[PDB]
Amino acid sequence: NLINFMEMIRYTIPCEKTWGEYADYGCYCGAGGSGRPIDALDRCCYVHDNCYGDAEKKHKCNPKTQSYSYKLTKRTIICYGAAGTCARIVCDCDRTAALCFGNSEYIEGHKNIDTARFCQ
Amino acid sequence: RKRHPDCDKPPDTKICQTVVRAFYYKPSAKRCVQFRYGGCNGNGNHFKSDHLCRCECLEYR
Ligand code: NA
Ligand code: NA
C-alpha cells in the first residue's frame, strides 16, 4: 500500500532528505524501470519491484493496495502480519526496501538520471 | 537512519560568524532547545530547526 511505503521511507532516509528525492532516482526508483540498477540505492528499488512482482504473480496479491500491520519504533520497522499472508508478504517487501533506502549512499548524481542514456 | 553522533555534546557557542538562531539537543531535558549558534561548527549539535533536531536526536526510549 503506497501510503504505508511512504510512511516507512519517511522514517528511514536521512532527516535532511525527502521522499521526492527518492521518487525519481537511478533506473528503478519510482514508477517502472529498465536496464540494471546504476548504484546501491537503485538496487534497493530494483529488489522492491522484484518483490512486488513475485507477490502479484506467485502469490496473487495487489501490492500497491495491500493493507497490513507495521510498527515504526527505535529508528526501525516491524511487520506483524501472519508469516505467510499477502499483507505480510507485501509488508516485508516494503520493510526491507525502506531499510535498504536508509542504509544506502544517496548519490546526488544519480537523481533524475537520463533513462534513454543510462538505462539500456 | 541513525542517531546523530553529537546529540549529547555541548552546543558550540563560540563566534566565527554573525550569530544565528539554531537548536541543539539537551540530554538532561530530552528536548531540543534554541541557542545562539556562532558558526564555528566545533560539533554538529546545531540544527536549523526543532523538527530537524528532534529528528536527528530524539531518543527512542
Ligand atoms: Na520502479
Ligand atoms: Na547509491
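Sequence positions for chain A are given in Swiss-Prot numbering; the residues included correspond to 28-147, in order.
Per the header: X-ray crystallography, 2.5 Å.
Cβ coordinates come from backbone N, Cα and C, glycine included.
These features come from Swiss-Prot:
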- A:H75: active site (ACT_SITE)
- A:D121: active site (ACT_SITE)
- A:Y55, A:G57, A:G59, A:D76: Ca(2+) binding site (BINDING)
- A:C42 to S: Loss of PA2 activity. No loss in Ca(2+)-binding ability. Weak loss in folding (MUTAGEN)
- A:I116 to V: In 20% of the molecules (VARIANT)
Those recorded positions of A:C42, A:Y55, A:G59, A:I116, A:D121 having Cα within 10 angstroms of A:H75 (active site): A:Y55, A:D121
Cβ packing number for A:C42 (mutagenesis position), 10 Å threshold: 15
Residues from A:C42, A:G57, A:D76, A:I116, A:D121 facing chain B - recorded positions, CB under 8 A: A:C42
Rounded Cα separation (Å) that holds between A:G57 (Ca(2+) binding site) and A:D121 (active site): 13
Tertiary neighbours of A:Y55 (Ca(2+) binding site) (same chain, Cβ under 8 Å, six or more apart): A:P64, A:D69, A:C72, A:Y73, A:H75, A:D76
Number of other Cβ atoms within 10 Å of the Cβ of A:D76 (Ca(2+) binding site) across all protein chains: 19
Sequence-ordered recorded positions from A:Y55, A:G59, A:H75, A:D76, A:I116, A:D121 with Cβ under 6 Å of an atom of ligand 1: A:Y55, A:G59, A:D76
Neighbourhood of A:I116 (variant position) by C-beta distance under 8 A, where only residues 6 or more apart in the same chain count: A:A82, A:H86, A:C88, A:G108
Residues that sit under 8 angstroms from A:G59 (Ca(2+) binding site) by C-beta distance, when 6+ apart in the chain: none
Other CB atoms within 10 A, centred on A:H75 (active site): 22
Euclidean distance between Cα atoms of A:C42 (mutagenesis position) and A:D121 (active site), Å: 19
Residues within 8 Å of the A:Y55, A:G57, A:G59, A:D76 Cβ centre (excluding the Ca(2+) site residues themselves): A:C54, A:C56, A:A58, A:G60, A:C72, A:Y73
